[PDB]
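The structure's right below; bear with me while I get my questions together.
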Amino acid sequence: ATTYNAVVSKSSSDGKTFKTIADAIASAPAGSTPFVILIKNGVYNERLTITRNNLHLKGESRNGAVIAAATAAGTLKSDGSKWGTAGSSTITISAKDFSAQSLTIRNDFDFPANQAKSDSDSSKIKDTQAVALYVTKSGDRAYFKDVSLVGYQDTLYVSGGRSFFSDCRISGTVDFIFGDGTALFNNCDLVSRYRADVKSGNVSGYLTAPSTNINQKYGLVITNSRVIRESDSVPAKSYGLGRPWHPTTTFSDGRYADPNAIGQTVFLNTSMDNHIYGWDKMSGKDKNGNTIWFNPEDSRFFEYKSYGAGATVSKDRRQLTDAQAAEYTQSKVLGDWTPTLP
Ligand SMILES: O=C(O)[C@H]1O[C@H](O[C@@H]2[C@H](O)[C@@H](O)[C@@H](O[C@@H]3[C@H](O)[C@@H](O)[C@@H](O[C@@H]4[C@H](O)[C@@H](O)[C@@H](O[C@@H]5[C@H](O)[C@@H](O)[C@@H](O[C@@H]6[C@H](O)[C@@H](O)[C@@H](O)O[C@@H]6C(=O)O)O[C@@H]5C(=O)O)O[C@@H]4C(=O)O)O[C@@H]3C(=O)O)O[C@@H]2C(=O)O)[C@H](O)[C@@H](O)[C@H]1O
């Protein structure tokens, strides 16, 4: 009995359909009853901040139903101030029990074109993070099935609660899955993108930059997935599996890189092409204003039965025991939440 409460389409000759996704959401009755919106094939140039609990979007197809906007952290608003990383997001989830199925969410910020600009070009943005999807601390129990997330730097920002990504595609360059949330990814393609601006021998990017608090049991958990390159031009040993993001945070003794954001990234039964070289470090500013490096060996970076050309086992790539791997089942990672579609 999978009926829809609202239908969005590009055709006016469709029937009683909404022209925009924002207008379909608007039609939802107030409160927390389930509301399911069908989004017909088309490119919808909208930015959305979801504040209604129990909201569910279903695209006609992942290939054809697209929600897209172009905004970098360094893009200026009317008041001439920056959007910032969080502010750059095409879709922001600030409610509970959200789901999206069979659709694509993009940030269309043209990172390569930006990088190709002359250094003296005043329109060349330095703050190049451009978030496609941001699940916030108010967005617990967010479920994405057969969803594609497109971007370069900082594609997916996962913060606070639990999220589950299933049969998904996520693409990017630098820290394209990042944040402190519990985010489980199963049967996903994680696509490392070509970088025209990066010299031969230098690092093109990092799949993950977790900021998971040390007292949180689960961070970024990747299972039964495929870590792939976008093209043959993506060089061997050009991408890190993760680096430790210790976010700039305000404390009683000043504002600096969070010492306790000791991120977790775990890969289980995941294929990796040879663009992967291993884990890496990341720098921030400490309480004194000095550079401080956060090292992968000090972080919760683990693999279990990786395979494919990028799957080396070495001292620098710690491996879970079978008994440790059993701790990373969906049931354990997501606790009392079983992701379900309406
Ligand atoms: O509590 C809140 O909710 C909070 O929310 C806001 O905040 C968030 C965040 O919580 C804040 O801490 C802060 O975050 C900063 C930034 O916005 C965020 O994306 C992230 O950034 C990472 C690095 O710290 C940045 O320096 C930057 O990385 C650069 C390059 O951009 C990147 O390409 C790459 O570079 C390569 C090599 O790897 C380098 O070695 C070198 O050779 O250069 C090349 C190259 O240029 O190609 O890595 C470097 C680097 O490592 O420095 O981007 C990183 C990223 O993840 O993309 O963390 C920042 C930080 O910790 O300060 O702001 C966030 C925001 O939304 O603005 C509110 O603002 C806050 O008040 C509060 O409310």
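Numbering, chain A: per Swiss-Prot, residues 25-366 in sequence.
Determination method: X-ray crystallography, 1.8 Å.
Note that Cβ sites are derived from N, Cα and C of the backbone, with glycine treated the same way.
Okay, so Swiss-Prot annotates it like this:
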type     : residues                                                       : note
ACT_SITE : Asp178                                                         : active site, proton donor
ACT_SITE : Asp199                                                         : active site, nucleophile
BINDING  : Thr109, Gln153, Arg219, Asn226, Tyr230, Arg267, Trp269, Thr272 : substrate binding site
MUTAGEN  : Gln153 to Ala                                                  : Strong decrease in affinity for substrate
MUTAGEN  : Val198 to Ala                                                  : Strong decrease in catalytic activity
MUTAGEN  : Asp199 to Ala                                                  : Loss of activity
MUTAGEN  : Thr272 to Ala                                                  : Decreases affinity for substrate
MUTAGEN  : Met306 to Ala                                                  : Strong decrease in catalytic activity. Decreases affinity for substrate
Please tell me which one of the mutagenesis positions listed here (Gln153, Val198, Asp199) sits closest to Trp269 (substrate binding site), measuring Cα to Cα?
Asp199
What does DSSP say about the residue listed as 'active site, proton donor': helix, strand or coil?
coil
Do any of the recorded positions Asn226, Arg267, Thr272 touch ligand 1, in the sense that the CB is under 6 Å from one of its atoms?
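Once distances to ligand 1 are taken from each Cβ, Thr272 fall under 6 Å.
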Give the residue from the mutagenesis positions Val198, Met306 that has the most other Cβ atoms within 10 Å of its Cβ, counting over every protein chain displayed.
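Counting Cβ neighbours within 10 Å, the top one is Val198.
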Enumerate same-chain residues with a sequence separation of six or more from the residue listed as 'active site, proton donor' and a Cβ-Cβ distance below 8 A; give 'none' if the list is empty.
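For the residue listed as 'active site, proton donor', the qualifying residues are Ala97, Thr109, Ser112, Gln153, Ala154, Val155, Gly196, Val198, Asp199, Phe200, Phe202.
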Please report how many Å separate the Cα atom of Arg267 (substrate binding site) from that of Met306 (mutagenesis position), as a whole number.
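Spelling it out, the Cα of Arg267 (substrate binding site) and the Cα of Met306 (mutagenesis position) are 6 Å apart.
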Which entry in the list of binding-site residues, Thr109, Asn226, has its Cβ near the fewest other Cβ atoms, using 10 Å as the limit?
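Candidates: the binding-site residues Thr109, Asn226. Fewest Cβ atoms within 10 Å: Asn226.
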Quick one: pull the CA-CA distance for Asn226 (substrate binding site) versus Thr272 (mutagenesis position), whole Å only.
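Computed Cα spacing between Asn226 (substrate binding site) and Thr272 (mutagenesis position) is 26 Å.
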Where does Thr109 (substrate binding site) sit in DSSP terms: helix, strand, or coil?
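In three-state terms, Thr109 (substrate binding site) counts as helix.
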Nearest to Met306 (mutagenesis position) by Cα distance: which of the recorded positions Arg219, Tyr230, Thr272 is it?
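For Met306 (mutagenesis position), the spatially nearest of the recorded positions is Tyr230.
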Do any residues at least six apart in sequence from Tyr230 (substrate binding site), in the same chain, have a Cβ closer than 8 Å to its Cβ, and if so which, in order?
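For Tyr230 (substrate binding site), the qualifying residues are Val198, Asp199, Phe200, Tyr263, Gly264, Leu265, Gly266, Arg267, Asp304.
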